[PDB]
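Structure first, then comments.
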Amino acid sequence: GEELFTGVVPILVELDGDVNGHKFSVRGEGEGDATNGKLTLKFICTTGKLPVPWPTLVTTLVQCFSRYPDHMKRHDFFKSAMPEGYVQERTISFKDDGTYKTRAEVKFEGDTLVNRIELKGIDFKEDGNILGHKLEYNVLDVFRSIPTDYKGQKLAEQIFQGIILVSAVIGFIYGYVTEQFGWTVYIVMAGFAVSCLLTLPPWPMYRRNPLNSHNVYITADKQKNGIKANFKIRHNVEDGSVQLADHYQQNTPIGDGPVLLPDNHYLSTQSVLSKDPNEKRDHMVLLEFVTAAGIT
């Protein structure tokens, strides 16, 4: 399956959607390059105007084009299910608003990677951000704090010094206000033991990467022979607020053959949304970069 993504691969995306009773269809064409993790597509609403903001559709509209580094190749489930493909299902909850429920089949049809989606939207608010078209034209990953030795480990033994000396000074006054200074020596050694227990172990440092969001968290699902994943998308509202959408994902291979069930890892993605100046139909031009990471 991975050998199918060795060069540039053409892409077709077809979506049929119904949100709060508003029927609409989307068709997209472009190309993907899994070697560099790059995507270019132009999407068209084949039913006139789109009843939802284009950014709400971006995560639905082919993670077999993520760039997996060479040391994670045996964890690339998406390419390993090809050509017969996989079924991707999602629940996307927009906070204080409705929910998308999606089912998609991603497969090869000839030489073309095809993504066919059915989308249902329920319980949205006519005045809300989605149906009110108050979202701004961008899609942003929510950055995830991930285990990362580090400078600013000065804090570790600054804290060590803190306890080991406040033990001294607060213990010193204790030892003097009672009659025994054997107390003040036990207290400082006790402060040493507590300091050693607290700041000697290698606690994982939880930092957000400045450049790589690590938003999509993929884990294996051995009972359905597939994967599961979750992430959050940030949408900027015209009033200056943000709108969050919680994604839950399950993928199951269509074929009978072996697939690569991965260990836990992350996907980082970057979406560029633009327009075509010569296009009079409702449309979205999309440029995407996706990279895998997360495990010497």
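Heads up, residue numbers simply count up from 1 along the chain you see.
Placed from the backbone N, Cα and C atoms, the Cβ positions cover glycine too.
Record features (Swiss-Prot):
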type    : residues                                    : note
MUTAGEN : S213 to P (Swiss-Prot position 147)         : Increases fluorescence at warmer temperatures such as 37 degrees Celsius
MUTAGEN : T269 to H, W or F (Swiss-Prot position 203) : Results in significantly red-shifted excitation and emission maxima
MUTAGEN : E288 to G (Swiss-Prot position 222)         : Suppresses the 399 nm excitation peak, leaving only the longer wavelength peak at 475 nm
* Structure fact -> Distance in Å between the CA atoms of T148 and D149, with 2 residues left unmodelled in between, is 7
* Asked: Per DSSP, to which secondary structure element type does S213 (mutagenesis position) belong, with helix, strand and coil as the options?
  -> coil
